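Asker: Have a look at the structure that comes next, please.
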Amino acid sequence: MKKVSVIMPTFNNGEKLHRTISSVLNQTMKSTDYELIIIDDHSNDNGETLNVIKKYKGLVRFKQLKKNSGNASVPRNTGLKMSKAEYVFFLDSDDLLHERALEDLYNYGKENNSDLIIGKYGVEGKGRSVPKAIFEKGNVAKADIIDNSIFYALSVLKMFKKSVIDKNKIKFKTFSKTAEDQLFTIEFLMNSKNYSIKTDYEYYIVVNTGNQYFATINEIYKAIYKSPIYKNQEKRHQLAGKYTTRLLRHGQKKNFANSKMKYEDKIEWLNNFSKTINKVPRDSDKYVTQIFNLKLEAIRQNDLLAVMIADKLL
Amino acid sequence: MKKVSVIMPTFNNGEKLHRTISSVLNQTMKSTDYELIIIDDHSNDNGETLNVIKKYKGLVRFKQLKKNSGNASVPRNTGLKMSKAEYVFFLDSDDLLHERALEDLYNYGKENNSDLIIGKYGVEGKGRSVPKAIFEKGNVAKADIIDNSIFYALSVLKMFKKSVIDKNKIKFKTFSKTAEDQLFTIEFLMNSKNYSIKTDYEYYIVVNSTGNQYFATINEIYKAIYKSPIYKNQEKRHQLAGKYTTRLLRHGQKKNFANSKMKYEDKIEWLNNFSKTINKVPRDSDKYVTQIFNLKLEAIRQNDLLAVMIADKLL
Amino acid sequence: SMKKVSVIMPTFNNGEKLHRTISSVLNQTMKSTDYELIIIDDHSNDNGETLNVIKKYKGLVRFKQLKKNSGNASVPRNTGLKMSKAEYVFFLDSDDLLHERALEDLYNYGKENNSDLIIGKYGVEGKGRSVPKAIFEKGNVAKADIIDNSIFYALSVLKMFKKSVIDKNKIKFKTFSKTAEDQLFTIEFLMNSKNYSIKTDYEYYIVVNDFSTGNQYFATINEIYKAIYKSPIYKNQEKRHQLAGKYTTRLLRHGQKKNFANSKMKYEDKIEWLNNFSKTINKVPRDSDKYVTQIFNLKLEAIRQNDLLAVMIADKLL
Ligand SMILES: O=P(O)(O)OC[C@H](O)[C@H](O)[C@H](O)COP(=O)(O)OC[C@H](O)[C@H](O)[C@H](O)COP(=O)(O)OC[C@@H](O)[C@@H](O)[C@@H](O)CO
Ligand SMILES: O=P(O)(O)OC[C@H](O)[C@H](O)[C@H](O)COP(=O)(O)OC[C@H](O)[C@H](O)[C@H](O)COP(=O)(O)OC[C@@H](O)[C@@H](O)[C@@H](O)CO
Ligand SMILES: O=P(O)(O)OC[C@H](O)[C@H](O)[C@H](O)COP(=O)(O)OC[C@H](O)[C@H](O)[C@H](O)COP(=O)(O)OC[C@@H](O)[C@@H](O)[C@@H](O)CO
Ligand SMILES: [Cl-]
Ligand SMILES: [Cl-]
Ligand SMILES: [Cl-]
Ligand SMILES: [Cl-]
Ligand SMILES: [Cl-]
Ligand SMILES: [Mg+2]
């Protein structure tokens, strides 16, 4: 049984993929203790991506999907089915691992009986930013969702204990193109106890209508409110309130109301947002950061003018 | 007939009550020209309050209520029934009178044929604050409600002409725990003409819910304005109502409820009561409300919580 | 012997001060035989004071007396149009003044540039109604554009209009409302012609200041939007949206009672006013909204939603 399976979807990455694969093969961890599973989502770049992968024949596991799924969920699920390791680590095909990432994260996890180990993120170039607050207290052996800002770091670019995934049948969902990674991490967090944060290095380097989206958000709230770990109803309210805050600070199209979106699309978007939030108990609202009090109430009331106004006052 | 009856409810005041009673008994006014009427609202502090009062036996009038009413209204009404003086003065059992208060206020009242005399308030310690603007123009023999800020000084800690109370059957009401003193003063103001303000000293020293009952009291305030036999002109009534609305928005109970930590359902119920009350007040009064409150007032009339929240964010 | 210009001037109870206006028209650099002043009195009742002034210029002006006071400039202006057989007309308000070079300079610039419309720079005397400025900030413009030369911000009829455009398209002043009928006339003209000129060498026209449910007003505004959306000149639908959006902006910047929402207007009148405003705007395609200046995004949406509180709030944030 391998210590770690690194699971990496590819699609039309081309020659730049060398740098990523190289970062995985050059680890302090013993090469025989881990594997890189590459799942190509039917690249169509005149064989450029496949030619890169072929250069590492014998050194990686590889599966080619027959059709392009359009999303990371299907290839990630494929990778999960192929892994029989102790832990999995998801890697995006443009990113880099620090040479000490697998060894340091695995060892910290084993030492602390961790279900989840989160290594400090670094970033290369302007673009998507990375979580920071989660790493500001140094190494944490037994982290807390609220106190260690975990709902602000919900990517799957982390080390997950495979048995938790298997026992709870946690799969990436394919309903929406967005936030399915958050749902996966939330489902995992709500079904496990032991989370660890490791900050010695930048272990992982990120390299730079709403029907479906809000169905995914709805699943996030459902996962919190059915958690067998966080069973206490007031605790669930606190967690839900924190997710609401994160959604208002960082969600997709957070500033839609005053945007150039067509009126009819704003109405439909807000309608989906409103329906989703109105399934979340009002008891969670007091745990939302209070600068958002008006915006949250405007969304509950499904009132576009009031959302527009709330955004002008923020 | 005494010049003044000082009416003072007590409840579990204990030893500190000495200081208050002493301030009343030590006045420049001739001791035989006034009386202190103490009405105990059934203190239950192991006889501590009653023992203080007993030390002034023979020197004060005293009545013990058999049950604790829970507010000042019942003991104040008891005091009114007991007084046959020319003027009454209500005193809270923690407060102090300046030594010249009864004489100076009475004399100013008699000289100006005053129905109401208001002496300058001082305050000791943080807590409930006192009116200031009413006293910034010095002594005023014939004050005006609007120009002399009287709707911002509606406590009953004042000297009231007893005949006005008797003829108009003005009693403290007991519906709510709050604002019943405002209602009394408003009823008095709306049934009298002559008000005086005296500022030579700090004559009186203040020493530091669904809304169903509170808004019923507020409703009575507006009714008193609109049935005033003194202020009979309808436009004048609108002006007075508008001024009360302003005071309510500046100083009312839970004025900032909309963005508070109150539960949503309680905000809705509170605003519902507020809205019902305000919507019995003619819209003709709205133009006499200080105009920074125009949006907040309209939001309340529309019973629209989001709009009230927004109005408060812009104030 | 078709005249170059007919100046059309309604009068009502102007009295002795009318001398100054009439004199400004008779003292032009243009040859006196090349133009005419048509005076239409809207039944003055000032003990013959206005008529006595006009009588002093008998034989130098054309004159028509209306039997009843219409109450607005539309009827007398229409009377003037029927009487004119000139190449161009120029509307003049009875309190205002023409610069001595106005008819000659504007006509010549128009003839040189085949202009349907010539706009001379406005000056103003005394505090009161203001005059457009941005339209004149680029100097002389031979072939102006409605959007780039701010023409929707200068919609008075105090301008030189080619008469054939008025005749062919049967453009008449409407009498439904007491307000904005001049805007509608200018808009109808603009939407049925191509060539506009701006002349700024002098203050050619001097505005002299002397010291409502909305049912009719918004019906007039409705006609403005209809004229834009049926323009045979601006036929492209996206261009129509752009023009409509610009008019909406002008309406929100300068319209009648623009700040009604937070005013001391009675509540029921605010509601009725907003109701008329809302009904009118909701006949204008939402595709025009992106061409409205975006500080007005909330106010415009509040009006579309017929929501008084939201209009009040929008005005507090502007
Ligand atoms: O109001 P509170 O007290 O609750 O917190 C306010 C603080 O300011 C708080 O510390 C900040 O919200 C946290 O800022 P940060 O610098 O730690 O992190 C910012 C964001 O979390 C970060 O930039 C990303 O937006 C987080 O993305 P992920 O959690 O990795 O989401 C998964 C990702 O694959 C994707 O689903 C989304 O990123 C798509 O936008
Ligand atoms: O020109 P406007 O009217 O738009 O502006 C008003 C001015 O700014 C005015 O000067 C202030 O509103 C008032 O100035 P102030 O500092 O002299 O007065 C402050 C308050 O009136 C005062 O702190 C309290 O409101 C006193 O309340 P009272 O009317 O004396 O009695 C109420 C009390 O007995 C009780 O009923 C309530 O406190 C319990 O709900
Ligand atoms: O369009 P944007 O958002 O990029 O910016 C607009 C500018 O900020 C500005 O508004 C423009 O340059 C125009 O400003 P202005 O100073 O040149 O002119 C202001 C107004 O156009 C003018 O003061 C009048 O309000 C316009 O009236 P008119 O169109 O000449 O005729 C209307 C009048 O005859 C009548 O219909 C009613 O106004 C009488 O009640
Ligand atoms: Cl999101
Ligand atoms: Cl109050
Ligand atoms: Cl002459
Ligand atoms: Cl244009
Ligand atoms: Cl207008
Ligand atoms: Mg609203």
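Start at 1 and count along the chain as shown; that gives each residue its number.
Each Cβ is built from the backbone N, Cα and C atoms, and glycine gets one as well.
Per Swiss-Prot, the feature active site, proton acceptor maps to C:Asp182; the stated evidence is a curator's inference. Under the heading UDP-N-acetyl-alpha-D-glucosamine binding site, Swiss-Prot lists C:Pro10, C:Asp42, C:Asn69, C:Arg77, C:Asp93, C:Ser94, C:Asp95. Annotation source Swiss-Prot lists Mn(2+) binding site at C:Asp95, citing experimental evidence. Swiss-Prot gives this note for the published mutagenesis C:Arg77 to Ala (Swiss-Prot position 76): Loss of activity. Here Swiss-Prot describes C:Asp93 to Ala (Swiss-Prot position 92) as a published mutagenesis experiment; the accompanying note says: Loss of activity. Looking at Swiss-Prot, the entry for mutagenesis of C:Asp95 to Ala (Swiss-Prot position 94) says: Strong decrease in activity. According to Swiss-Prot, the mutagenesis experiment C:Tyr153 to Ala (Swiss-Prot position 152) carries the following note: Decrease in activity. Here Swiss-Prot describes C:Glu181 to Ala (Swiss-Prot position 180) as a published mutagenesis experiment; the accompanying note says: Strong decrease in activity. Here Swiss-Prot describes C:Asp182 to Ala (Swiss-Prot position 181) as a published mutagenesis experiment; the accompanying note says: Loss of activity. For the published mutagenesis C:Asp210 to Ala (Swiss-Prot position 209), Swiss-Prot gives the following note: No change in activity. Mutagenesis annotation in Swiss-Prot: C:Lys246 to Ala (Swiss-Prot position 255), described as No change in activity; the structure shown retains the original residue. One mutagenesis experiment named in Swiss-Prot is C:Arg253 to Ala (Swiss-Prot position 262), and its note says No change in activity. Here the residue is the original one, while Swiss-Prot reports the published mutagenesis C:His254 to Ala (Swiss-Prot position 263) with the comment Decrease in activity. For the published mutagenesis C:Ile313 to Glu (Swiss-Prot position 322), Swiss-Prot gives the following note: Increase in activity.
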Asker: Using C-alpha positions only, work out which of the recorded positions C:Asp42, C:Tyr153, C:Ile313 is nearest to C:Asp210 (mutagenesis position).
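Answerer: Nearest candidate: C:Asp42.
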Asker: Select from the mutagenesis positions C:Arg77, C:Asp95, C:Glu181, C:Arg253, C:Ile313: which have any Cβ-Cβ contact with chain A shorter than 8 Å?
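Answerer: Filtering C:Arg77, C:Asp95, C:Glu181, C:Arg253, C:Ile313 for a Cβ under 8 Å from chain A leaves C:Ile313.
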Asker: Using DSSP, would you call C:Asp42 (UDP-N-acetyl-alpha-D-glucosamine binding site) helix, strand or coil?
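Answerer: Note: C:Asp42 (UDP-N-acetyl-alpha-D-glucosamine binding site) is coil by DSSP, not helix or strand.
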Asker: Kindly point out which of the mutagenesis positions C:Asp93, C:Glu181, C:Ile313 have a C-beta less than 6 Å from some atom of ligand 3.
Answerer: none
Asker: At a CB cut-off of under 8 A, do any of the recorded positions C:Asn69, C:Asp93, C:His254, C:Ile313 come close to chain B? List them or say none.
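Answerer: The answer, in sequence order, is C:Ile313.
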Asker: Which residue, of the mutagenesis positions C:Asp93, C:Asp182, C:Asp210, has its CB surrounded by the fewest other CB atoms within 10 A?
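Answerer: Sparsest of the mutagenesis positions C:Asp93, C:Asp182, C:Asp210 by Cβ contacts within 10 Å: C:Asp210.
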Asker: Relative to the Cα of C:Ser94 (UDP-N-acetyl-alpha-D-glucosamine binding site), which of the mutagenesis positions C:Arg77, C:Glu181, C:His254 have a Cα no more than 10 Å away?
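Answerer: None, since no candidate lies within 10 Å.
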Asker: Over the unmodelled segment of 10 residues, figure out how far apart in angstrom the Cα atoms of C:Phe211 and C:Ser212 are, rounded to whole.
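Answerer: Logged value, Cα of C:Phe211 to Cα of C:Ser212: 24 Å.
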Asker: Given the mutagenesis positions C:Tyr153, C:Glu181, C:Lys246, C:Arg253, C:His254, which lie close to C:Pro10 (UDP-N-acetyl-alpha-D-glucosamine binding site), meaning Cα to Cα within 10 A?
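Answerer: Neighbours among mutagenesis positions: none.
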Asker: List the Cα distance (Å, whole number) between C:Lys246 (mutagenesis position) and C:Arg77 (mutagenesis position).
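Answerer: Spelling it out, the Cα of C:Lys246 (mutagenesis position) and the Cα of C:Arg77 (mutagenesis position) are 27 Å apart.
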Asker: Counting all other Cβ atoms within 10 Å across every protein chain shown, which of the recorded positions C:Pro10, C:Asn69, C:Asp95, C:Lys246, C:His254 scores highest?
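Answerer: Counting Cβ neighbours within 10 Å, the top one is C:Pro10.
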Asker: At the Cα level, what's the spacing in Å between C:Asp182 (mutagenesis position) and C:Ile313 (mutagenesis position), rounded?
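Answerer: Given the Cα positions, C:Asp182 (mutagenesis position) is 32 Å from C:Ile313 (mutagenesis position).
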Asker: According to DSSP, does C:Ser94 (UDP-N-acetyl-alpha-D-glucosamine binding site) fall in a helix, a strand, or coil?
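Answerer: It is coil.
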Asker: Report, in whole Å, the straight Cα-to-Cα distance of C:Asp95 (mutagenesis position) from C:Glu181 (mutagenesis position).
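Answerer: Counting only the Cα atoms, the answer is 19 Å.
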Asker: Within the chain of C:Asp42 (UDP-N-acetyl-alpha-D-glucosamine binding site), which residues six or more apart in sequence place their C-beta under 8 angstroms from its C-beta?
Answerer: C:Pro10, C:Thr11, C:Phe12, C:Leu66, C:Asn69, C:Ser70, C:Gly71, C:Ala73, C:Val75, C:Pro76
Asker: Find the one among the mutagenesis positions C:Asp93, C:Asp95, C:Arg253, C:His254 whose C-alpha lies closest to that of C:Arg77 (mutagenesis position).
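Answerer: With Cα distances computed to C:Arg77 (mutagenesis position), the winner among C:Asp93, C:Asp95, C:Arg253, C:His254 is C:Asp93.
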Asker: Identify, among the mutagenesis positions C:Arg77, C:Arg253, the residue whose Cβ has the fewest other Cβ atoms within 10 Å in this structure.
Answerer: C:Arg253
